[PDB]
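A.B. asks: I'd like to ask some things about the structure below.
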Amino acid sequence: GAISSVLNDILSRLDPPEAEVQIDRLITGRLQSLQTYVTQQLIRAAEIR
Amino acid sequence: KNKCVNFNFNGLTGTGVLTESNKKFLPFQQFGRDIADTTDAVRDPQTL
């Protein structure tokens, strides 16, 4: 839901009063990707145990 | 070359090292991308 996926693009085209909204959409979307990867790897580690 | 230098290739901002390439690019292609879809090569705006 942001402008672009590159963090070096939204930091150069907008103001820090304006770029705080687009960075927040990229942090929350990428934090759920790491929470999903750890959760699926923690179940596969119990099957190999 | 061979140093971690900041980049400004006409809007392309990044950080990395510079090395002479080996492969062939198309004469109308400006740059390339890897499997992870980030910048892996670039063409200078002054010399070819």
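Following Swiss-Prot, chain A residues are numbered 971-1019, in order.
Cβ from N, Cα, C; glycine included.
Just lifted these from Swiss-Prot, have a look:
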- A:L981 to F: In strain: Omicron/BA.1 (VARIANT)
- A:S982 to A: In strain: Alpha/B.1.1.7 (VARIANT)
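Set these features in their place in the structure for me.
C.D. replies: In sequence order, A:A989, A:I993 are the residues of the chain that are 6 or more apart from A:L981 (variant position) and have a CB within less than 8 Å of its CB.
With a cut-off of 8 Å between CB atoms and residues at least 6 apart in sequence, the same chain places nothing near A:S982 (variant position).
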A.B. asks: Sort A:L981 (variant position) into helix, strand or coil using the DSSP assignment.
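C.D. replies: Its secondary structure by DSSP: helix.
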